[PDB]
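Note sheet for the following structure.
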Amino acid sequence: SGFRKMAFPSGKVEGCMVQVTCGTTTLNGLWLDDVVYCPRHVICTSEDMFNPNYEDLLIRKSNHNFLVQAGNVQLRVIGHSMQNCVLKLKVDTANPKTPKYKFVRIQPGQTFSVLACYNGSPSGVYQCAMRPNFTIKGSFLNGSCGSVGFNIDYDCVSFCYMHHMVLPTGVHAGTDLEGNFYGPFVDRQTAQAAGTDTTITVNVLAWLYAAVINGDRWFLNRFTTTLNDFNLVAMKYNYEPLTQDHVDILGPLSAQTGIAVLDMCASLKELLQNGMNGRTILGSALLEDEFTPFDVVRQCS
Amino acid sequence: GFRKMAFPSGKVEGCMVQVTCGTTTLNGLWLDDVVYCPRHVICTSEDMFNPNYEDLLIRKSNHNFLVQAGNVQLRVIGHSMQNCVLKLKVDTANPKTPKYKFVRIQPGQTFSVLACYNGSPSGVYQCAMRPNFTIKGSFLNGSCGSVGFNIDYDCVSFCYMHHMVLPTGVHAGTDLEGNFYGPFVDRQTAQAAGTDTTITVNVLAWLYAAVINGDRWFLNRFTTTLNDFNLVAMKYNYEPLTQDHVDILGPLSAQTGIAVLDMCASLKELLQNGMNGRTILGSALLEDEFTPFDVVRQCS
Ligand SMILES: Cn1cnc(Cn2c(=O)nc(Nc3cc4cn(C)nc4cc3Cl)n(Cc3cc(F)c(F)cc3F)c2=O)n1
Ligand SMILES: Cn1cnc(Cn2c(=O)nc(Nc3cc4cn(C)nc4cc3Cl)n(Cc3cc(F)c(F)cc3F)c2=O)n1
Ligand SMILES: [Cl-]
Ligand SMILES: [Cl-]
Ligand SMILES: [Mg+2]
Ligand SMILES: [Mg+2]
């Protein structure tokens, strides 16, 4: 019963967060085995941040320039390297709290949990989605650089996001743990705009299934539509197209509710064209698109 | 960007255990050498409708309780019942015990919930104690015993232990002293909650949030009395404002330079005139599950 924006328990990641400092620049890092991962922007001074020459800047550094702090303890850096936009610091002590983990690059529309950290201290946890324009609508303040996003599958932590910067519109940009940015952004202190965003249609449908499971059904109708006819209306409203794979992945929700996917699409089409008429769905006046079909199945089963 | 942000759950994850009595199983909270859980665990299927807890507990011994941290058994060496919580003394002090206290939260306040099943944490989310002393949580069967909490630097304030779901789908529970929030009892019967109302103090915090972010079209040059506003609020199914609410709005009042009673008069006009097709923070609805501290917490 109920439906909330639910994040994974963050304990396994909290045990990995540390503080990285270089000169006066400081941000958060991720301590896994005997390696600390953090954004390379940490090696910039104010004069460097606007237009960094990262390769030269890293050559001009030594292990003794990096200050790594796990709580009130200092970790000794014995080696450093750069992988795209992520700095890799080898330390002489392996993190005893390292969980089973892997690095994954998520696709637009997928969700993950974000552990917001400041000066190496976890501050809050929330659930986000990778937007179609490769930004995330996070909640970050100054000092959040290096916070990570993740999913947990059984006992394995999948790290998928490392936070880097805020954009002028208030959305956020970052990389995977290989250091490759999501979207067309660069780790420079310049004003960078994102492309026009779209709505994650498959997630809206899963959320509508969530609404039905919780007894909210006013938006249902007795009509169905074709995948193509629905996609034509979706694109007109800046909604992402629905693929047959999406229809398949919604199968468990359709089977649970007895409402065919294309039946639910006809309800979404009417919502797009007529709006909610002052109504709400799961307490929302807007169509939520940051719940994947798996999140719904997970939270309602 | 404004998100419903929960506290990091690690400090609480290290305290979640499973408690089983016969085949009845739920979650417990392991702090120092004591485990706290709902007393409903001593019920068999046929006792859940109308249990005699005194009688059911008299026929229990330490060796009838199975406490497990993961697959590791913690032997129960003593037990006690306080209100609707059971306190089980175990032979192991939890080495992961954080700094903690027990607190009873007030209506309208928020907290993080660590949803657990069979002693295994499953998810974390933020929610508010509604004015009718229910919470609009997200719980499935087996979530009994999950806890709600707030963290103050290094101190964990435990404020909620989940017990049951009501016919309307909302949830009811106790503080960690075992005292229910609201007029509910731990029986498997249909219990209706009082009529819910909107958390006025949180709507006000949200309006201050909008002003901080540059959304100010709804301000007016009028003020009102606290009493006059509270009388009008009840007419619109809004909760009356308490002196604590006026107090906690102070920092937002000072940050924007807009007096509390001044912002109340702006809200009063919104209630009477509506938004006229306008939006506040990109929303057509007024959010009431963000407290003044949540705003201070997320907006510097
Ligand atoms: C308001 N907000 C929302 N998200 C963020 C994240 N963020 C951040 O936390 N820090 C940044 N710059 C730094 C300044 C520093 C000053 N000192 C002493 N140490 C500092 C360390 C950092 Cl990282 N930035 C800006 C930024 C960070 C990058 F990694 C990047 F590639 C480009 C950028 F413009 C930032 O966005 N703040
Ligand atoms: C769908 N949903 C939403 N929230 C809840 C919470 N919840 C729960 O998890 N369990 C409950 N009853 C039990 C049944 C058991 C069967 N076995 C084998 N072991 C069991 C243990 C419990 Cl606790 N209930 C019902 C319930 C639990 C109480 F603590 C109470 F005082 C009255 C009640 F009606 C429940 O609501 N399920
Ligand atoms: Cl640029
Ligand atoms: Cl007054
Ligand atoms: Mg239909
Ligand atoms: Mg006014």
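Here chain B follows Swiss-Prot for its numbers: 3265-3564, in order, are the residues you see.
Every residue, even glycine, has its Cβ placed from backbone N, Cα and C.
There are 23 other Cβ atoms within 10 Å of the Cβ belonging to B:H3304 (active site, for 3CL-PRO activity). Per Swiss-Prot, the feature active site, for 3CL-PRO activity maps to B:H3304; the stated evidence is sequence analysis.
The active site, nucleophile annotation in Swiss-Prot covers B:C3408. Under a cutoff of 8 A between CB atoms, and with a sequence separation of 6+ in the same chain, the neighbours of B:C3408 (active site, nucleophile) are B:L3290, B:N3291, B:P3302, B:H3304, B:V3305, B:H3426, B:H3427, B:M3428.
Sequence-distant contacts of B:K3353 (variant position), defined as residues of its own chain at least six apart whose C-beta falls under 8 angstroms from its C-beta, comprise B:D3297, B:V3298, B:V3299, B:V3340, B:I3341, B:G3342, B:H3343, B:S3344. In Swiss-Prot, the entry for natural variant B:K3353 to R states: In strain: Beta/B.1.351. The structure shown retains the original residue.
Among the sequence features in Swiss-Prot, the natural variant B:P3395 to H is noted as follows: In strain: Omicron/BA.1, Omicron/BA.2, Omicron/BA.2.12.1, Omicron/BA.2.75, Omicron/BA.4, Omicron/BA.5, Omicron/BQ.1.1, Omicron/XBB.1.5, Omicron/EG.5.1. The DSSP secondary structure for B:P3395 (variant position) is coil. Counting only same-chain residues at least 6 apart in sequence, those with a Cβ under 8 Å from the Cβ of B:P3395 (variant position) are B:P3371, B:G3372, B:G3458, B:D3460, B:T3461, B:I3463, B:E3503.
Recorded in Swiss-Prot as a natural variant, B:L3468 to V carries the remark: In strain: Zeta/P.2. Annotation note: B:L3468 (variant position) sits in a helical segment as assigned by DSSP.
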Where does B:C3408 (active site, nucleophile) sit by DSSP, helix, strand or coil?
coil
If you draw a 10 Å sphere around the Cβ of B:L3468 (variant position), how many other Cβ atoms fall inside it, taking every protein chain shown into account?
25
